[PDB]
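> Structure below; questions to follow.
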2 protein chains.
Amino acid sequence: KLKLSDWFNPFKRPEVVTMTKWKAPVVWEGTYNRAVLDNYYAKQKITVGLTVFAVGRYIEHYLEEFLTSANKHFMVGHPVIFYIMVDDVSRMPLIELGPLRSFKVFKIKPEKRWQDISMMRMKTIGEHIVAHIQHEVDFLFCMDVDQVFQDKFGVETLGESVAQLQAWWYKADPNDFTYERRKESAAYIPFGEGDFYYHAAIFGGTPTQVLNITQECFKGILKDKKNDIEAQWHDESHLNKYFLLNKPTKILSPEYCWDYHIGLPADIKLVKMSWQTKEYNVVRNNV
Amino acid sequence: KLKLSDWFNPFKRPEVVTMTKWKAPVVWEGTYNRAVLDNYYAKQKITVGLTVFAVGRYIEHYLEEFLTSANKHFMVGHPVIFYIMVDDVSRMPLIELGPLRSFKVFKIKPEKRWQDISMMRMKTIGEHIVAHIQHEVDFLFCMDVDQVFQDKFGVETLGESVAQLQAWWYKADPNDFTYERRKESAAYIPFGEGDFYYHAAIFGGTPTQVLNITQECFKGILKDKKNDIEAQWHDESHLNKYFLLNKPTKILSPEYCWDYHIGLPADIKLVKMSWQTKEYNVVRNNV
Ligand SMILES: O=c1ccn([C@@H]2O[C@H](COP(=O)(O)OP(=O)(O)O)[C@@H](O)[C@H]2O)c(=O)[nH]1
Ligand SMILES: O=c1ccn([C@@H]2O[C@H](COP(=O)(O)OP(=O)(O)O)[C@@H](O)[C@H]2O)c(=O)[nH]1
Ligand SMILES: O=[N+]([O-])c1ccc(O[C@@H]2O[C@H](CO)[C@H](O)[C@H](O)[C@H]2O)cc1
Ligand SMILES: O=[N+]([O-])c1ccc(O[C@@H]2O[C@H](CO)[C@H](O)[C@H](O)[C@H]2O)cc1
Ligand SMILES: [Mn+2]
Ligand SMILES: [Mn+2]
């Protein structure tokens, strides 16, 4: 049976947070033994899933670059299935995939508001988990399209529920976090509460856990609509509320989702994924 | 460890050939216990691959219908990867896939002659086996595109090396078979020799065996080119020469690849796959 000490050494990164108060590891470059994990997971013959949405001009701007980088960097050495959700399949870039990669594409309805496009992902992911993903993979990541894999994003990131530290807020105090602060929203987190600010651009876990994550987030999204309120950062606000109540069993350092606009400080040793520059004037059609 | 008698009962179909002189089964409807095999293979967690080529007009004519039917009928209940080779990826019909199905597409060079398009498949399949397929699947089938799955085509068809009985010739005397009969060809089979006439539209096996099948067939194809000769039925002539020398460990009945132009006689109990009607005048560009 895989124990934390088998693969995780926090002492390799003494100047950062490596363990939570609930004993979940925060995975930083230097702390993980990928060789040990690759061997362990290869013997289990795991398959890892990855969902990605591209609706509207997000397709032309980001989808090819995401998928090309995912092919190269995501869980290399293990079977991987990319689940691609687009509103227009005729604009799907059909890139060549390498060994142990395969994919499938689904046509989805485009929501009128970009905010609803972002939030509806929670409903859609859950539907696909029930319909097929639960039978296909051992672990699933759900990711934003507006980012690019830069280096190996491997089995060290796998767990029962996996959260991502948002690049801008990882050193901040909880009372500075951009949680939803209105008690009328289901995403509400009071001042004096909170562990971390999680980025909604990457989350994952077992199909069972991701199903619960997305189900509970979407319930909150629906409740808010009935109360004529919309959380400040939409699905991300709801995701943060979820992970407050249901603590992630693993957290990823900002190295796994880094914004180069910040620069590259000492803490960020090897970037695995980077944000694309925002292009809202083109890719979004409403305020 | 799986034994033939665990799943195969020849006495269920007494009026047809069910066993070869080398003790390989000929799989007919009624002889196989799919429930036993589905359990056996699910516990082994197998993945089955399927290669299919569509070049030129074959894409629009046959590819969608092939894939839609394969999605529905091929190895249901088990992970499947469709490997699609086309000369124009922009013409690839991106159908919706069901649970445990995924795919990837490759751009290939279109050969000038339809005969070479058919024959070059042997080279290309081998390259892909070494490159990736050997790492991705336990068994692989290689199929023509100009045919449609009609019913369950499942784990009862899997084996070390798998051959298909050609629908028109299965009752024929070997010396009436359309083997290549010129001794100058690598595919030459003398009168007085031959077991069955095998259809090049379906063959399969383990990646190791399929690699040998395709490598040896392509070596025969290249040798013939150096000797200024082309086998009468091209890759099929070479496939028949291969299976004469290296007996298949399993044969599929004409039920697994039936031409309805013959009609539907008593022997054909449940069609799993049917030929598309030939449209050479439209789909081919040279004599
Ligand atoms: O019009 C849209 C809005 C959102 N998205 C998807 O939802 C994700 C989250 O939205 P976005 O990345 O724009 O939010 P941000 O990270 O910029 O706050 C995107 O990466 C896309 O995958 C999309 O495809 N089309
Ligand atoms: O111009 C061509 C010729 C052949 N093929 C592929 O090669 C296979 C064998 O050719 P064909 O089916 O026409 O031979 P037949 O079964 O009719 O004798 C086809 O099913 C296709 O997959 C193709 O894609 N384009
Ligand atoms: O301090 N900044 O100038 C700043 C703040 C936040 C930034 O990223 C955005 O953060 C919000 C939540 O606070 C969302 O995660 C959003 O997706 C990010 O773009 C960048 C700079
Ligand atoms: O006698 N016929 O009318 C007749 C009808 C269909 C036939 O099928 C043909 O057989 C060939 C080998 O002989 C190839 O397998 C070819 O792909 C197939 O179309 C062959 C003969
Ligand atoms: Mn984003
Ligand atoms: Mn054919």
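Residue numbering for chain B follows Swiss-Prot; the residues present correspond to positions 82-368, in that order.
Using the three backbone atoms N, Cα and C, a Cβ is placed for every residue, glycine included.
Annotated active site, nucleophile per Swiss-Prot: B:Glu317, in sequence order, evidence recorded as experimental evidence. What Swiss-Prot lists as substrate binding site is B:134-139, B:225-227, B:247-250, B:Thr259, B:359-365, and the listing cites experimental evidence. For B:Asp225, B:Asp227, the entry in Swiss-Prot reads Mn(2+) binding site, with the evidence type experimental evidence. According to Swiss-Prot, the mutagenesis experiment B:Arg365 to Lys carries this note: Strongly reduces catalytic efficiency.
How buried are these features, and what lies next to them?
Packing around B:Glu317 (active site, nucleophile) is summarised by its Cβ count: 24 other Cβ atoms lie within 10 angstroms of its Cβ, all protein chains included. Look at B:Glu317 (active site, nucleophile): DSSP puts it in a helix.
B:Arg365 (mutagenesis position) counts 16 other C-beta atoms within 10 Å of its own C-beta, drawing on all protein chains shown.
DSSP assigns B:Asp227 (Mn(2+) binding site) to coil in the three-state reduction, outside any helix or strand.
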> So which of the recorded positions B:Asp225, B:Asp227, B:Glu317 sit close to ligand 2, that is, with a CB under 6 Å from an atom of it?
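B:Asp225, B:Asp227, by Cβ distance under 6 Å.
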> Taking only C-alpha atoms and a 10 A limit, tell me which of B:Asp227, B:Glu317, B:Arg365 are near B:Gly137 (substrate binding site). These are the recorded positions.
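Neighbours among recorded positions, in sequence order: B:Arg365.
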> Can you check which residues sit near B:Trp250 (substrate binding site), meaning Cβ under 8 Å from its Cβ, same chain, 6 or more apart in sequence, and list them in order?
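For B:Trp250 (substrate binding site), the qualifying residues are B:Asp257, B:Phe258, B:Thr259, B:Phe277, B:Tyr278.
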> Within 10 angstroms of the C-beta of B:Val363 (substrate binding site), what count of other C-beta atoms is obtained when all protein chains are considered?
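The answer is 9.
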> Going by C-alpha positions, which of the recorded positions (B:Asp227, B:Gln247, B:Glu317) is nearest B:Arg365 (mutagenesis position)?
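Answer for the nearest of the recorded positions: B:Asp227.
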> CB neighbours of B:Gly137 (substrate binding site) within 10 A?
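Around B:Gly137 (substrate binding site), other Cβ atoms within 10 Å: 18.
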> If we count other C-beta atoms within 10 Å, could you say which of the binding-site residues B:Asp225, B:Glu360 has the fewest?
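Each of the binding-site residues B:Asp225, B:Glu360 was scored by Cβ atoms within 10 Å; lowest is B:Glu360.
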